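This report refers to the structure that appears directly beneath it.
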Amino acid sequence: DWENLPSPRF
Amino acid sequence: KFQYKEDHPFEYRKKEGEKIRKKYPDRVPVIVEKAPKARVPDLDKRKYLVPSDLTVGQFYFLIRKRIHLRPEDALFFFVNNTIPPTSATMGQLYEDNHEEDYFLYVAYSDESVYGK
């Protein structure tokens, strides 16, 4: 259904 | 012209966006679909929960990977029929362009002009 997108990282 | 709007009336969409913003308050909901006339593959999913601090370029990268294009296949994105500024975040785009159903709508195309 939904797609949760990641966040970038340092 | 988005299929999500052809599929569901406004009140349904609003109730879904409201419910998603309450359940995932640090994410913004974004509907991603092909632009009219676009000659590009379809995405598996059209409803995305986007971290508000993603940059536009970071969002492009994530969506592009899900379309499975060859590198030589160009890709453009449109919000309200215009390519968004690269220097924005997705939360900015959402703040400035979300609809009254609480969704931001992003179209994508092989072409650089919406609807070509």
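Since chain B takes its numbers from Swiss-Prot, the residues it shows come out as 2-117.
Each Cβ is built from the backbone N, Cα and C atoms, and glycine gets one as well.
According to Swiss-Prot, the features are:
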MUTAGEN   B:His9 to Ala  Abolished interaction with ATG4B
MUTAGEN   B:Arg28 to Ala  Does not affect interaction with ATG4B
MUTAGEN   B:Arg47 to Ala  Abolished interaction with ATG4B
MUTAGEN   B:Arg67 to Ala  Abolished interaction with ATG4B
With a CB cutoff of 8 A to chain A, go through the mutagenesis positions B:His9, B:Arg28, B:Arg47 and name the hits, or write none. B:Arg28
Argmin Cα dist to B:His9 (mutagenesis position) over the mutagenesis positions B:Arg28, B:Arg47, B:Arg67 returns B:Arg47
Report the member of B:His9, B:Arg47, B:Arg67 (the mutagenesis positions) whose C-beta atom has the most other C-beta atoms within 10 angstroms. B:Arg47
Could you tell me which three-state DSSP class B:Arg67 (mutagenesis position) falls into? helix
For B:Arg47 (mutagenesis position), the three-state DSSP class is coil
Row B:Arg28 (mutagenesis position), column other C-beta within 10 angstroms, all chains, value 21
Assigned element (helix, strand, coil) containing B:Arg28 (mutagenesis position), judged by DSSP: strand
Looking only at C-alpha atoms, tell me how far B:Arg67 (mutagenesis position) is from B:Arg47 (mutagenesis position), rounded to the nearest Å. 11
